[PDB]
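The next block holds one structure in the form of structure tokens; read it before the comments.
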Amino acid sequence: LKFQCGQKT
Amino acid sequence: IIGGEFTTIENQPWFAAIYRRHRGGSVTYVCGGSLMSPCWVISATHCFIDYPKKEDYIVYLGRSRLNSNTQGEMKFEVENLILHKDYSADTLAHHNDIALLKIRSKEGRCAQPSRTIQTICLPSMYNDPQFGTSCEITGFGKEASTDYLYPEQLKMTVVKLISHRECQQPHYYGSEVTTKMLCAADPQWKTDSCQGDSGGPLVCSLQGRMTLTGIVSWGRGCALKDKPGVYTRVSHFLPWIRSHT
Ligand SMILES: COc1ccc(O)c(-c2nc3cc(C(N)=[NH2+])ccc3[nH]2)c1
């Protein structure tokens, strides 16, 4: 839905 | 990348692949980049410097292979190409080697989050990891300095950051490396970035986040002893980045 910088999982 | 492992984009979801079109029918790879925000990708000015025609570049996100398609990939045109005024190249080094590409899809939108597309975090002003930290670099660059082709599968490797004092030793690079650059090498000079990896990310964990600490910029040879790879020190370009993003 929205980005979370740095999150792969 | 010399050494490394082959990987998939799910492991580097912020990696962007930039190609150039030759309407003769072919589109060739140019450099890598990283997605900073939905509409902005950051790379290296030296990748564009020679052919600053934004209209002939194509940017793809969510791509694990170089010339074959990956399910889930997104294609964009370059709406704005911002190269660094003050970029300079010498016998080795590139100065102020950072560029920003604003992307737009044929539908008029920016990137959308998926399991293969994510942004990478930026560092805070002048905040870096300490030398010794292990960071990873990714890309489609050469696997050996003598190769004349690029691999088809995305690769990645881990390298450690070294100090400026170590990198500015005369038998390394001397003063060719500035405080606006970072050097990173493998303790055993076994893995490194190479031709074709320019523009991609050097990611380290900073304050708990996977941060874009450097941009692949230059180096003498690839995986050579006392010849680390040099990266643009993103922490020192934050104002520049904000003025435009
Ligand atoms: C031979 O012409 C080109 C053109 C574009 C490049 O990015 C490069 C290039 N050389 C590179 C070398 C290195 C390294 N760590 N040794 C990294 C990125 C490079 N990119 C070379």
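So for chain B, numbering is Swiss-Prot's, and the shown residues are 179-423, in order.
Even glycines carry a Cβ here, placed using N, Cα and C.
Neighbour list (B:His224 (active site, charge relay system), Cβ cut-off 8 Å, at least 6 residues apart, same chain): B:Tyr265, B:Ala267, B:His272, B:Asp275, B:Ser376, B:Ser395, B:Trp396. Annotated active site, charge relay system per Swiss-Prot: B:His224 (among others), in sequence order.
The active site, charge relay system annotation in Swiss-Prot covers B:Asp275 (among others). Within 10 Å of the C-beta of B:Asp275 (active site, charge relay system) we count 29 further C-beta atoms, all protein chains included. The DSSP secondary structure for B:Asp275 (active site, charge relay system) is coil.
Of all Cβ atoms in the protein chains displayed, 24 besides its own lie within 10 Å of the Cβ of B:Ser376 (active site, charge relay system). Annotation comment: Swiss-Prot describes B:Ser376 (among others) as active site, charge relay system.
Quoted from Swiss-Prot, the note on mutagenesis experiment B:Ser323 to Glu is: Abolishes phosphorylation, proadhesive function and ability to induce chemotactic response; when associated with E-158. Around the Cβ of B:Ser323 (mutagenesis position), the number of neighbouring Cβ atoms within 10 Å comes to 13.
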